[PDB]
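**Student:** Quick one: the structure is below, and I'll ask about it shortly.
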Amino acid sequence: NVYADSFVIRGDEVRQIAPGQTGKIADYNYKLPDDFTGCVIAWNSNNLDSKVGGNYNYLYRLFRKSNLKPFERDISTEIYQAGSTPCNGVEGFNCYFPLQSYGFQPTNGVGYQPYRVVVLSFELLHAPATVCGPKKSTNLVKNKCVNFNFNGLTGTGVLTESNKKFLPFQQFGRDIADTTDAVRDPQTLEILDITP
Amino acid sequence: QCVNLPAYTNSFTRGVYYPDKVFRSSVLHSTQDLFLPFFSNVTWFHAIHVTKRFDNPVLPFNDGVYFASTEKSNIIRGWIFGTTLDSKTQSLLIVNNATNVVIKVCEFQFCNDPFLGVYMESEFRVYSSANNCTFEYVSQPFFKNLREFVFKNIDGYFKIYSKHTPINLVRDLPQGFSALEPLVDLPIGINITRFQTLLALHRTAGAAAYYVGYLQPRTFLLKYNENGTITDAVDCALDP
Amino acid sequence: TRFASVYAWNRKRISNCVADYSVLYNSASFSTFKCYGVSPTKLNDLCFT
Ligand SMILES: *[C@@H]1O[C@H](CO)[C@@H](O[C@@H]2O[C@H](CO)[C@@H](O)[C@H](O)[C@H]2NC(C)=O)[C@H](O)[C@H]1NC(C)=O
Ligand SMILES: *[C@@H]1O[C@H](CO)[C@@H](O[C@@H]2O[C@H](CO)[C@@H](O)[C@H](O)[C@H]2NC(C)=O)[C@H](O)[C@H]1NC(C)=O
Ligand SMILES: *[C@@H]1O[C@H](CO)[C@@H](O[C@@H]2O[C@H](CO)[C@@H](O)[C@H](O)[C@H]2NC(C)=O)[C@H](O)[C@H]1NC(C)=O
Ligand SMILES: *[C@@H]1O[C@H](CO)[C@@H](O[C@@H]2O[C@H](CO)[C@@H](O)[C@H](O)[C@H]2NC(C)=O)[C@H](O)[C@H]1NC(C)=O
Ligand SMILES: CCCCCCCC/C=C\CCCCCCCC(=O)O
Ligand SMILES: *[C@@H]1O[C@H](CO)[C@@H](O)[C@H](O)[C@H]1NC(C)=O
Ligand SMILES: *[C@@H]1O[C@H](CO)[C@@H](O)[C@H](O)[C@H]1NC(C)=O
């Protein structure tokens, strides 16, 4: 289940996109779960996202009453009340608009230049998968000891035809010992038994 | 156009669902998760008698909701999920307007009494306005029935499990055992604390009833068949 | 206004205060912030001796 989360932040905050971080980004804008499986990719985009006179399209939340939950997005824009005095929708003393704009200028220091971040989230080896790496497939060899790779699940064993019937949302089957003992062939949807 | 207009029952071992998508046979698997406590008190609401009763209050959504509905004429049409249910924050709309299944995560200005209308479908009085919409997910166009759903909101995913079962019954929740199957995981990424059911009125309520129970962190012992199906479970905190 | 030289570094005692570091969110931006023996997400819930 490949998902691509994308955004632009300051360069000094790229460290904050990681499991278990704290800071203005990890607290108020974008939080990753602790048991995160996936990849984080970032790169400086100063020549794209910064223009002379500042680029003020990119915003971030500065104030929030509580920390975000993992993968939660908050786009509310209601006045943050920083004191006991109430804010009735008007910015004032102890009343702040919660979003502030990055000031991205081409001559900002490397810590203040825009960085484009992409977080890829996915799960591995538990369900049918439709995105795969560039590896060529071979013909199926049965009744012989082979090293196999079925949809990313590598191993060693003898392949034999199977009587099991998987529901359409299932791809692997496991034992009491939790080892994979049945698989569905990706090219031909036929169940095969894996025997040591 | 936004026009204007408690009972309790037992949960006889209901609301169990498949925790993963791995095929298993002939095994007893113990699991710790959010489940409906066996033999707990659900709340009962109905809509009946041309109008006498039309129950669609705003209920809390604590950690997850078990929702069951015994109906014969498709009165329950979907739900609204949110935290403030107004246009200040984002909300989730799941609705079946007799032709499509619409799943929207927008900024809705909901009506105080949202419903749909049948005269043929005639009205969609749910929300005054939709803005800043982030997610959409539709389908192809288009008491006798018990329809059970489990809604969970974990790690930015809205998980829905469902099971439709033919019944033949007069009053209450059928005492039985049925395992709910995974329906969909939506990457909506919003904060959900309250929810409200969407009913369709006739222009009169009709006749339908639904029950709402709340999940809690429980330990269950699930029994897997020689096929993949779940056939029984144990609630370790029910009794000694 | 002034920090010390690394060879003669400054030590300051901190006591009787609430470490609400979200007050730094408005003004400060840190390239490095690494904690040892403690997790960053737990700092809001502790009293330091
Ligand atoms: C999800 O929404 C609820 C309701 O708006 C938030 O709960 C409130 O939290 C604020 C800040 O702590 C309090 O001032 C309110 O009194 C709370 N209301 C209720 C009904 O609990 C909750 O914080 C939100 N979730 C997250 C992760 O921010
Ligand atoms: C039920 O809701 C769906 C979802 O919007 C409606 O479908 C669309 O209708 C709008 C306006 O009529 C069109 O612009 C879209 O192109 C339609 N899309 C699809 C996929 O159908 C549908 O018309 C509604 N039906 C009723 C009876 O209210
Ligand atoms: C959310 O809605 C607000 C208000 O409807 C949007 O802010 C408007 O966007 C338009 C076009 O981008 C601008 O012309 C306005 O100046 C903006 N402000 C207002 C008060 O209208 C905002 O773009 C929407 N999107 C998000 C992600 O918040
Ligand atoms: C488990 O799966 C099997 C395989 O589909 C189901 O099959 C029954 O198989 C027996 C033996 O061949 C037949 O006599 C029955 O007529 C089959 N029933 C159906 C509905 O096809 C079986 O029902 C499933 N459940 C159990 C408990 O075995
Ligand atoms: C004036 C010094 C007070 C120090 C009190 C000790 C408590 C230490 C815990 C947190 C304080 C460290 C500040 C971290 C700044 C935020 C991290 C970030 O921007 O991502
Ligand atoms: C329904 O009642 C609410 C009060 O809860 C009110 O705000 C609203 O105006 C009423 N509906 C109409 C159509 O006036
Ligand atoms: C439900 O509520 C009733 C009345 O308070 C109580 O007797 C019962 O023990 C509760 N739990 C069950 C069994 O649903």
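Numbers in chain A come straight from Swiss-Prot, and the residues shown are 394-589, in order.
Per deposition record, electron microscopy, 3.2 Å.
Cβ coordinates come from backbone N, Cα and C, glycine included.
I grabbed these lines from Swiss-Prot:
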- A:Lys417 to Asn: In strain: Beta/B.1.351, Omicron/BA.1, Omicron/BA.2, Omicron/BA.2.12.1, Omicron/BA.2.75, Omicron/BA.4, Omicron/BA.5, Omicron/BQ.1.1, Omicron/XBB.1.5, Omicron/EG.5.1; May enhance affinity to human ACE2 receptor (VARIANT)
- A:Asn440 to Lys: In strain: Omicron/BA.1, Omicron/BA.2, Omicron/BA.2.12.1, Omicron/BA.2.75, Omicron/BA.4, Omicron/BA.5, Omicron/BQ.1.1, Omicron/XBB.1.5, Omicron/EG.5.1 (VARIANT)
- A:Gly446 to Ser: In strain: Omicron/BA.1, Omicron/BA.2.75, Omicron/XBB.1.5, Omicron/EG.5.1 (VARIANT)
- A:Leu452 to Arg: Increased resistance to neutralizing antibodies. Decreases HLA binding to NF9 epitope. Increased binding affinity to human ACE2 (MUTAGEN)
- A:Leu452 to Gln: In strain: Omicron/BA.2.12.1 (VARIANT)
- A:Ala475 to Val: Increased resistance to neutralizing antibodies (MUTAGEN)
- A:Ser477 to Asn: In strain: 20A.EU2, Iota/B.1.526, Omicron/BA.1, Omicron/BA.2, Omicron/BA.2.12.1, Omicron/BA.2.75, Omicron/BA.4, Omicron/BA.5, Omicron/BQ.1.1, Omicron/XBB.1.5, Omicron/EG.5.1 (VARIANT)
- A:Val483 to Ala: Increased resistance to neutralizing antibodies (MUTAGEN)
- A:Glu484 to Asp: Increased replication in human TMEM106B overexpressing cells (MUTAGEN)
- A:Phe486 to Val: In strain: Omicron/BA.4, Omicron/BA.5, Omicron/BQ.1.1 (VARIANT)
- A:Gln493 to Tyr: Reduced host ACE2-binding affinity in vitro (MUTAGEN)
- A:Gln493 to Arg: In strain: Omicron/BA.1, Omicron/BA.2, Omicron/BA.2.12.1 (VARIANT)
- A:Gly496 to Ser: In strain: Omicron/BA.1 (VARIANT)
- A:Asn501 to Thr: In strain: 19B/501T (VARIANT)
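Show me how these features fit into the structure around them.
**Tutor:** Its own atom aside, the Cβ of A:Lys417 (variant position) has 23 Cβ atoms within 10 angstroms in the protein chains shown.
Under DSSP, A:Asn440 (variant position) is assigned to a helix (H, G or I) in the three-state scheme.
A C-beta separation below 8 Å, combined with a sequence spacing of at least six in one chain, links A:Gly446 (variant position) to A:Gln498.
Counting Cβ atoms from all protein chains shown, A:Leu452 (mutagenesis position) has 14 others lying within 10 Å of its own Cβ.
DSSP assigns A:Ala475 (mutagenesis position) to coil, not to a helix or a strand.
Counting every protein chain shown, the Cβ of A:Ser477 (variant position) has 6 other Cβ atoms within 10 Å.
Secondary structure at A:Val483 (mutagenesis position), taken from DSSP and collapsed to helix, strand or coil, is coil.
Within the same chain, residues at least six positions away from A:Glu484 (mutagenesis position) with a Cβ under 8 Å of its Cβ are A:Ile472, A:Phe490.
In the shown protein chains, 9 other C-beta atoms lie within 10 A of the C-beta of A:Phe486 (variant position).
Around A:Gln493 (mutagenesis position), a 10 Å sphere centred on its CB holds 16 further CB atoms from the protein chains shown.
Look at A:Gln493 (mutagenesis position): DSSP puts it in a strand.
Other C-beta atoms found within 10 angstroms of the C-beta of A:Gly496 (variant position) number 14, with every protein chain shown included.
Around A:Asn501 (variant position), the same-chain residues six or more apart in sequence whose CB sits under 8 Å from its CB are A:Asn439, A:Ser443, listed in sequence order.
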**Student:** Between A:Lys417 (variant position) and A:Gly496 (variant position), find the distance joining the two CA atoms and give it rounded to the nearest Å.
**Tutor:** 16
**Student:** Do you know offhand how many angstrom separate A:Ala475 (mutagenesis position) and A:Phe486 (variant position) by C-alpha?
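**Tutor:** On Cα coordinates alone, these residues lie 9 Å apart.
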**Student:** Of the recorded positions A:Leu452, A:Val483, A:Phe486, which sits closest to A:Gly496 (variant position) by Cα distance?
**Tutor:** A:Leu452
**Student:** Measure from the Cα of A:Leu452 (mutagenesis position) to the Cα of every one of the recorded positions A:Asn440, A:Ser477, A:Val483, A:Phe486, A:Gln493, then give the nearest.
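**Tutor:** Answer for the nearest of the recorded positions: A:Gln493.
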**Student:** Less than 8 Å, Cβ to Cβ, versus chain C; work out which of the recorded positions A:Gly446, A:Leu452, A:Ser477 satisfy that and list them by sequence.
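**Tutor:** Cβ contacts with C: none found.
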**Student:** In whole Å, how far does the CA atom of A:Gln493 (mutagenesis position) lie from that of A:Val483 (mutagenesis position)?
**Tutor:** 16
